[PDB]
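Structure record follows, encoded as structure tokens.
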Amino acid sequence: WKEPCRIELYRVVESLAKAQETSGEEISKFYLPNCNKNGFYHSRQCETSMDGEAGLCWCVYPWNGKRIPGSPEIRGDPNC
Ligand SMILES: [Fe+2]
């Protein structure tokens, strides 16, 4: 797609909404694609947190949102 992150974000949000309907426990962290305004992926991708815990972050190729091999994953800005 020309805006792969934007498209994925919409789909993930829809899927999350559906999952929450039947979810056996309230999920307070989840991954929403972190998109730039052009519809691609920010180099940094972070888990969304709603529980006062830092989300995991990792680094991705902006054109596909796939984790860069050998790049770090930490609960903080990995400095991608
Ligand atoms: Fe970026």
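The numbers used for chain A are those of Swiss-Prot, and the residues that appear cover 172-251, in sequence.
Cβ coordinates come from backbone N, Cα and C, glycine included.
What Swiss-Prot annotates here:
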DOMAIN    173-251  domain 'Thyroglobulin type-1'
MUTAGEN   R246 to W  Loss of binding to ITGA5
*Residue counts (helix, strand, coil, in that order) that DSSP gives for the domain 'Thyroglobulin type-1' (173-251)*: 19 helix, 15 strand, 45 coil
*Including all protein chains shown, what's the count of other C-beta atoms within 10 A of the C-beta of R246 (mutagenesis position)?*
13
